[PDB]
Structures are given as structure tokens and as C-alpha cells.
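J.: Have a look at the structure that comes next, please.
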There are 2 protein chains.
Amino acid sequence: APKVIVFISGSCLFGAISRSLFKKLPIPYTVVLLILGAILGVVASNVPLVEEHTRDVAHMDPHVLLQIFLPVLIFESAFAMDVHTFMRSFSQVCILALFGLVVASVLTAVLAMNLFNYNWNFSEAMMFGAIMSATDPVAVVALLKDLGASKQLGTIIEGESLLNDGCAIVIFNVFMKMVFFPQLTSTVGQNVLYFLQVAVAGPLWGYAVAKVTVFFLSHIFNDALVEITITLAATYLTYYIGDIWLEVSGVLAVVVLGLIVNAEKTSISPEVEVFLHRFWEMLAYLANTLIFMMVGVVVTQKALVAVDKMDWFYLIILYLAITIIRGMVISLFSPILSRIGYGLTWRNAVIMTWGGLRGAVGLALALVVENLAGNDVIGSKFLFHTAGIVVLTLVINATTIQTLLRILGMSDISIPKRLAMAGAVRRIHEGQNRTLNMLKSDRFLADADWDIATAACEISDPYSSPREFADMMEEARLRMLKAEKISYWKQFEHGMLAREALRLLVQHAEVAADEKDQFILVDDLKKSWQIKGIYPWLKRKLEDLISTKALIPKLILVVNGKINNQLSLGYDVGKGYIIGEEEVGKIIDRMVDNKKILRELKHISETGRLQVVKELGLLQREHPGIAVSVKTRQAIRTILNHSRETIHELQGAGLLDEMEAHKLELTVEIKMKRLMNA
Amino acid sequence: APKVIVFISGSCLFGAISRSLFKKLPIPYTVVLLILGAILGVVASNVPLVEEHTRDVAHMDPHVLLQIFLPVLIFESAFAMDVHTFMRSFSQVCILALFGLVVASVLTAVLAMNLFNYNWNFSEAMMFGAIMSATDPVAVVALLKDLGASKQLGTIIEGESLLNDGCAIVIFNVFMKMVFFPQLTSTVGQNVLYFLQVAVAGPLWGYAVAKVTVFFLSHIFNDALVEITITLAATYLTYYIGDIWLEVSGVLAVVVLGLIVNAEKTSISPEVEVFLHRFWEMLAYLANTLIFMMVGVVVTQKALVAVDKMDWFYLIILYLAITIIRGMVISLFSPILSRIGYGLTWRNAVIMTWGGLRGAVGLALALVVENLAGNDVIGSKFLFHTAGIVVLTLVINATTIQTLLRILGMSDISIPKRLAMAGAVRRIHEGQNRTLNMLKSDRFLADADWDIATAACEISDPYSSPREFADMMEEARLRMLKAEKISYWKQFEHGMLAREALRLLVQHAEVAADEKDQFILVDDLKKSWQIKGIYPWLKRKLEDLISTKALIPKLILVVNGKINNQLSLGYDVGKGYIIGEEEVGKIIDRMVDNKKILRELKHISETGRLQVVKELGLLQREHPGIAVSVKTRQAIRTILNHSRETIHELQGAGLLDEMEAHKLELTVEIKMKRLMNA
């Protein structure tokens, strides 16, 4: 009889109860799970029958704990984030995560050595700093997401969470092998070799397995189970092979694998995409629930017996000091981040300072130190301080982050977004009235009383002079920008443009939304039509190389394919821009009040129109075959989407049965996936 | 380091390879998994490093093998079934599964004792027959749904498979405790009490946990991970508590739990249902892959050293005998099923004899016999014979089942189905012709080569006188039934008809299509009206009872709610018939060639309409609040579906963003879930 399935299933049930019963209370479910784990710990100490069930998950081996629960958490943090906004701000988030984690770790280490009375050397103190500097802010990311703007703040916090967790487990493994398995003694050159091995072979092994698995997923059609199975087995094989068979940092490998698989979303079928997002979220929730329950049980059983009043005072001063250290790190890196084109405002800086909530990664590394220490008190005090900072950060920072967003004035709903939603909900009310009027006149449902119906289906609002000429200009700017975004979504809705091209189009739209007095420019788009880079230089060198020798033309084919795919996306974004300008120029002529600013806005729009058609004419001149190819790809998308609409219409008229409709749907879906991998 | 992870992920990747490479070939992927497991077994027998990774999975404990891999297989078999068509024909699958399994087990036991040279008692031979007679034909069900008609035959075989697996593990567990753990010496009364304990408290404990789980699922809103977690934890907790903490037959508990959760699809949110179906299919696929790879490794490491040519001859004779035994069982129960309202023909009898493929359940029971036996020869012989029966049934029967379908003439395509699908594909062809014309007239794609576009967007068809007065009467019956189906599907997709109402209506369409002369009569609709049964008798007892005293109104609420659900189903099916009859009265008067035949159809249609109106009036006078309750639920459904379509219109028009449309979609889906309980 397995003793682990009762604990795993009971943990799932208790996390379900904690999510259900505290979803309106401001504290998260994780602090409730830690409390329930503590109660389970004292009842395990009292009653031996509960001890026999909690023993085999309380005494989890550290290696199996890492190798099971780190890949799922790290892969869900990689998969869940938008990789496009992550790479659009990769430099700032990379320098922030890497340099901020190493300086926050070294400052927490020197604080631990100078202030804690427990005589720790620099290796154990750096282990402590690596644990305390690993952050998992899912809650701050979600709350910044639902409160409208500062979306780039949410992407920045999520990306620095992912990279911070990765390099924190890297430096944790380095100092753990320094201090707990101290048998290795080596020269300077072997240390350079080991650092090079981890720091370079991590992303390289992740890239290798990611390219292999994306090539495998691109060719698999009409079986979803193989796709989910391939992602799961690829993740666990990447981490296990990298950590054990090699000495490669497997954490960075699963980070890179997750980011690459998230980037090539087109290789996976979309129903499997929706499944994979919810599947890795479920595995995330399972891992967090189990890790928090394990932390509670072992922090009651083996860590609280060495607790002193000086230890509690050290916990309070450690919370204050680690918050101050993270804030100061953001403060010193703020000028260097201001050198980057997206500078941190002081509001976003204090949000990132407060938004660091310690999580299951730090708790798991504390559990590893605790189980590997054994009789030594260092593991117990490690576990106590990590669990205390997790509890304190969850309680204080998660209950005060919404209040701080109100205090900063970042949480206010923008007034035009309020008005558009008010018009939408009034139109929903109007449609409800129309359906009530048509539904009163039926030969059956006329007996149905409309009092309870109107009481049920009501959607309330969740929200509830040259200077004046300049304000009018800013209003016209906002109206033209929102009309352009509306046109881009309309171009998406008919299948005119690709999703990947529409992402770049709305990204240029959001860039123009960031600038106050700058309209949608032409040079920023022109840089996207520009083919210049390292790749055309290598193309010229390969054209010189025309005049492993059999493997060279495969490489020139790969380089040429990358070039023509990039300029195909350029042609698509060009077509989108001119179509959007044409639709806006049709639309906006009837609704601008002032003729002078109407002439001004049409002047800048017409100059942009002439410039984009000039650039597209030059691009079609440069290489006509890939222009013909992107026209054919647009043709295939439009025909197959209208055929999908046709089979849905024939199902709706009922003339075709549902199972043969699914057969035709799978035929057109197989054809669409064949188009997406050309 | 966990060595289970490399074998689990390697088996997952091998199953991915075997499915992707062997979809076109007629042999299943499972025989390729068995052969690759054998190759890995002999490699591990030579090379010690491969043994170091396969030892912890080949020498798995049998109890943990059952407690992990049986709940997922049994729950996926239960959830994958159609509960309506299973319970509509529950008597035949129940009698066939129960009596056929005990008869096949007794006959295979006496066959093992009489044939095999090694001395087995009746208990071990009964264990052998229990392993042999458990069947898992997912291939036959998939092909029979794929090959058009005999949907009812596929539901019969699926239900027989599920109940066969459940009762086979029940008889296997009681004889396993008889042989390998014969510590108990029991009285006749204790034996009667224990038989009552398994065969009664299995489904009862499953029903209790299923009602609690359904009630908890019906109240969790806005969150999906809690629902998926609740289903997974409920399954594993139900099996673990029933098998270990009680002596309850826990396989039937998982059977009843899966059948009830499959019945209450309305309690789960609609996206979670699609996720849960694919999730449990994935888990059963991983379980099948691991079970087959494990049985390959252990049959190469342990069973093949104890084989003989006499054993191979015994295996061939055993395969022929198990096929003959299944034929004799279903042939002797054929008159009893002829007394049941749906009877098996000789074609369906031979497709059910040949279609039984032995699989993962039997292989798991072979694995636990092999592990429980130890050094004795009985476990090795068990493993060899079960592996041989599985590989022979796969290789022979799963490859010959399609040509048996062709020979029996059930694989052919129906002529109205073929004509309707040809009309569907010509509608697709003319629609893509008109979109090619609209795609040729645009100044942007004006240079697009339409030849490759046309050549890539082609969807092929996958199938590819008074006597004459009687013949046109028959074809007019077919056309009228087709138009009734057309109106019923139009009522469903307009949002006015319930899904189970459409299932009953197409059941009525098939009943009227069974005999060509008879129309859709009113008597089945009367049986839908006539609520009278044990529950209205209980309602009369409640009327006696109103004249635990606080719990009594809760009981009358429960019985009244059951009656209200039955009234909702009856009102839905009758409203569907009268609306479809009105629509078909609008329709029929054009395509009928003979005026007297037209009036002949119209008279019986009008009398059916009048009868349904009279019965609806009787129901309206019978119960005051229930008719307006069902009418209000239809009103809420119509206005909420129109609100959903309005929010999709606003999102497509771009006046509402994706995040806000997600918010309002969440609001209206929460409102629909609140409508699900009233």
C-alpha cells in the first residue's frame, strides 16, 4: 500500500478548500496551506497513524524533490509568459535579474555573517542569500495584469522572476557543492572550466533539445496526446540529463526550453495549446500545493524545536533588511536602466521593490538544505528563516500590494476605457431588452415571468483657447490611435494578417501609445522592413563560399529561409499598415469636428501612406518571389478560414451531421497546420 | 537522483515515436511498445547501466502498481462512455458483462486445469480465467464509431468492456486473497457478509463520494484548476480509501464515480469538460504505455527463462479456446438479449466475439501475479500466457477487424449519408470557388498565383404503379424523418432545445427509422410525459408525510427536484416536437409530388401535434410552478446566449478589448453556472 497517494490527494483537496474559502479574503491560499501543514505537523507528532502517512513525503530526498518539482515550476514560469514582450525588453530584465541577484545574494550573505550569531562562513551565507533572493511573484503579476496599463511592468516582473529563479538555483547549487560536499579541491583553470560549463552549456543544451522537440512537434498531425507527452517528456529529460548525466545547469536548460517552445507556438496545434497552458498551470498548482504542505509539516516537526527569541528578532530584521536590499538594488540599477530605452519610473520601482514575494522555489531550496544537513542546526534555522520570510512576504506584501497600487494612483481605471465599457454595457442592456421583447412574443415562453429574468440577467458595471486646442489635439491623437488599433483587430478578424504580424503591428501601436505627442511613424516600421543584420552579411559570405562540405548548402538554405521569413513578416506588417490607414481614412473623415486638425491628421496619414507604399514597392522590387509566397499564404489562410466557416454553417443548417463535420474540420485543420510549417 | 524519471520519460518518448510512425500501419502501437520493451529488457540483461535505470520500474511493488495505474484506466473508461446510451441499454451490457464474465472465467478455469500439465487448483485457475477474460477494445469502439452506423453496438461493447474490467478485478482480488494470502479461515456467514461487502459497498461508496464530488463541483465557480484537482483527488482518494482503509471493492467505486461524474457534465464548467476529457485520455495513454513497457521488460527478464515448446502449444490452444469460449458465451446469451428490446444479430455477435482485445488491465493483473508469486513458476507462466494472449489478440484481431467489418458488410457507407456528404463537399467546393473569385478581385493580392492556392485548398470526400406508390411512400418516410432531424438540429443550435432532448429526439428518429412503415408515433412521447413511477409514488408518500423533522423538507425538496428535472426533460422534448412539427409543416408541402400522399402525411402529423398540445396542457394544469420554471430557464438561456453573441460581436468589431471581453465572458459564464442550479 502506497502511503504517498493519501498525502498528495489530501494536499490537493486542502488546497482546493483554501482556494475556495479565501478567494475573497485578501490573504492568498498559500499561507492557509502553510497553516494547515503546521496543524498536520502537530497532529503527526501526537498521533502515529498520521505520522505513518506524512513520513514518506516529509522525508523526501532532496534530489528527487528537485528533479520532480523544479522542472514543472520553472517550465510553467517560462511557458506562461509572453516571450515577445520578454525579448522586447530582454536587455533590461537580463541585467536586472543577473546583476541584481548576484549583488542581493552577496549583500544578504554579508548581512548574515555580520548580524546572525550563528557562525556561518561565506559559502553557507551565500547559500542563504541565494535562497532569500529567489522570488516567485505570480500574485503581483496577475494584479498588475487586471489593473489595465503598466503591462510592460508585469512582463518585466515575470521575466525577472524567471531568470532570478534560474540563476538563484544555479548559485545555490554551486555553493551547496562547495560547502556540503566539500571533497572537490581544484585549480583556477578547473574552476574556470566549471563556470564556463554551467553558464554556457545550460542555454546551449536547452536550445538543442528545444530545436529537436519543435522539429518533432511541427511534423505531428492529428494526435494531441503525442504533443502533450512530447512536451512533458522533453522537459523532464532535459532537466534529468543535464543535471545528472552531464554537469550542465538543468534549470537554465528548462528555462530556455520553455521560452523556445513558447516562441514556437505555431508548431503546436491550437487545441493542444489551450490544453498545454491549462495543463502546466494545473501541474504548477499541484507542485506549489505539495511544496507548501511539505514545508509546513517539516517546519513543525524538525525546525521549530531550535527556535529562540533572538531567532524571531532575526526574522523581523531579515525581512526588513532583505526588502531594503532589494529596493537599494533597484535604486542603483535605475540609472543603468534609464540608459535603456524603457526607464523605470519611481512608481514601478517601488512596485518591483514591494512585489518580490518569496515562494516555492526558495522553500524547496530550504528543504534541500534542511534534509542534507541532518543533525546540524544550520538546516533547521535555514528552513525557519525561509518559511518565515515566505509567510511574512505573503501576508504583508500580498495584502498591501493592491492598497499600494491605489496609493500610487496606478490602479485607477482610465476614463476613456471607462466610457467605452459603459457604452458596451449599455449596448448589452439594449440587446437584453431586444431579446426580452422578442421573447415575450412566443407561443410557449410567454408564461415565464420576466421579473426573475430581469433580476437574473443584469450585467452591472465592474467599474462604476490654445491650451484647449492642445487638449483637443491630444484627444484627436488618442482617437486616431484607438481607431488604428480597432482597425488592426478588424484586420485580424477577417484573416487579412497573420497573428505574428499582428503582434508586431499592435506592438508598434503600443509604442506609439507610449509616446505622448508622436503619431505612428514610418521609420520604426521601416526598420522592420530592413533586412540588414548579421544574417545578410553571412549570406554575402556564403555567396562567396559558393565559388561538412555537403552540409554547407543546407546551412545556406537555412540562412536564406530565415532571411525570407523575416522579410515575409515585413511584407505582412506593411500590408497591414497600409490597409489600416486606408480604413481609418475612410472612417475618420466623417467624425472629426475641426477641419484644420482634420487636414493635419489626414496630412500625416497620407504621408505615411505614401511612404509605406514606396517602401513596399522597393521591397517587391528587391525579391519578388517571397512577395508572391506571402500573397499565396494569405490566399490559403483566407480560403481555409472561409471553408471552416462553411462547414460550421452547414452544421448550423443541420444538413451535415456532426461526426463528418468533425472529419472535415480535422481535414482543414491538418491543412492549416501544414501551411503554418511551410 | 530518481531513476524512475528517465524510464518514465523514455517510455513516453518511445510511445510518441511508436504512435507517430505506425498510424498508417494496421498493427497497433502497443505491440511495438511490447517489442521495444523486450529489446530494452535483453539490453538491460546484458548491460548493467540500463538495468540500473530499469530495475526500479521492473521490480515495482504490485500494490503500488494497482493503486497508481488502475484508477486512471478505470476512470478514463468510465468517463469516455456516453452515459445516456449506456444506461438506455444497461440491462444487456449488465447481463452480458456479469454472466459472461463469470461463465468465461469458470470455463477458462476448467480449461486451464484440464489442459495445462502443471498442477493448478481451481482457485489459481479461476485467477487465470479472470485475467484472461478482461477486455479493453478501444480500437473496435473507435473504428465502429468511425464506420458510420451501429453506434449502439459500439456503446454496448464499451459498456461491456468497462463492467468486464470492474468485475474481473473484483473476482481477481477475491481469488488473489484466496491463493496468495490464505491466512483467513472464515465461516459461511462471514463469507456471505464479505461478498455483500464487496459487491454492494463498492458501488454504494462510489455513489456517496460521487454525489459529494458532484455537489462540490457544482459550487466552485470562476476557477478551473480546483475542478481538475477535485476530480483527480476524488478518484485517487476513492480508490485508496476503498481498497485499503475499508474492504470495499474500490474498482467498482471508481466505476460508479466516473459514471456519475460523466452523467453530471452540467456541474463541471464547459472548458473544464474538454480539458478533463483530453486530460484523462492523456493519463490513460501514459498508463497504457508504462504498463506495456513494464510488461515487456519483465517478460524478457523473468518469464522467458521458464518457457517451453509445450507452453507455446498451450498458448496457441488457449488463444483458440478463449475465442471459442467468447463465441459460445455470447451465442448462448443471444436469445436472452433478444428478449431485451435491443438484440444482437449474428453479425454483431461475431463482431463482439472477435472484437475483444485483451489489454492493459489484464497485463497489470499478470504483473501483480508475477510479483506476488516470487520464485515460483506460476507467476512466470501467468506473465507469459497473458503477454502471448495480448500480443496475439493485437496482431491477429486488431488487424483483421477492419476486413471482418468489410466482409460482414457493416463497413459500407450509407447511400443517403454518402449523398449528403457529397452535397456537403460540393457546397465546400462552390464556396471556395466564390472566395477564389473574391480573392482574385483585390488590388493587393492581384499578382498572387492562384494555381498553387487552388491546388492546396482541395477537400476530398473521405468516403469517395402501386408498388412505386409504396416505394415513394417509403422514401417520403425517409425524407420526413430527415426533415424532422433537420428541424431538431436547428432547434438545438438556436439555443431552444436541450442536449438530452436532442438525444431523445434522434433516438425517436432511429426508432421510427427501424421500421419504415410507421411514423414517429406519439406513444414514446407519452412515456416521456408520463412521469409515473417509484418517484411519484414517493411524492404521494411525501403528501402523506407533510400532514429528522427538519430534514424532512430537505427530503421533499430532493424528490421534488428530481420530479422537476423529469418535467424539464419532458417539456423540452415535447416543445421540440411541436416546433419541429410546425417547421416541417412549413417545409413538406413543396417536395411532395402527390397531393393525396401530402394530405395523408399531413393528417397524422396534425393529430400528433394535437395530441402533444393536449398532453402539454395536462402537464400545465398538473403542476403550477414547474412549467414556468422550465420556461424561465429557457428564457435565461436564450438571453444569456444572445448576450454572449453580443459580446463576441463587440470583440469582433473591436470596440471591446480581449481582456474586457474575457471579463464579461467570465461574468456571463458565472451566470450560466448559477442557472444550472435553481
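Here chain A follows Swiss-Prot, giving residues 74-537, 571-653, 814-944 in order.
Cβ atoms here come from the backbone N, Cα and C positions, even for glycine.
Features from Swiss-Prot:
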- A:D238 to A: Abolishes sodium:proton antiporter activity (MUTAGEN)
- A:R399 to A: Does not affect the production of voltage-gated currents. Abolishes sodium:proton antiporter activity (MUTAGEN)
J.: Along a straight line, what is the whole-number distance in angstrom from the CA of A:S653 to the CA of A:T814 around the 160 missing residues?
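T.: Flanking Cα atoms, separation 16 Å.
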J.: Once near-sequence residues are set aside, which residues in the chain of A:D238 (mutagenesis position), 6 or more away, have Cβ atoms under 8 Å from its Cβ?
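T.: In sequence order, the residues whose Cβ lies under 8 Å from that of A:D238 (mutagenesis position) (at least 6 apart) are A:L146, A:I147, A:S150, A:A207, A:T208, A:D209, A:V324, A:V434.
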J.: For the stretch where 33 residues weren't modelled, take the C-alpha of A:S537 and of A:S571 and tell me their separation in angstrom, rounded to whole.
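T.: Spanning 33 unmodelled residues, the Cα-Cα distance equals 32 Å.
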J.: For A:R399 (mutagenesis position), just count the other CB atoms lying within 10 A of its CB, please.
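T.: Result for A:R399 (mutagenesis position): 22 other Cβ atoms within 10 Å.
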J.: According to DSSP, collapsed to three classes, what secondary structure does A:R399 (mutagenesis position) have?
T.: helix
J.: With DSSP assignments reduced to helix, strand and coil, which class does A:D238 (mutagenesis position) get?
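T.: Its secondary structure by DSSP: helix.
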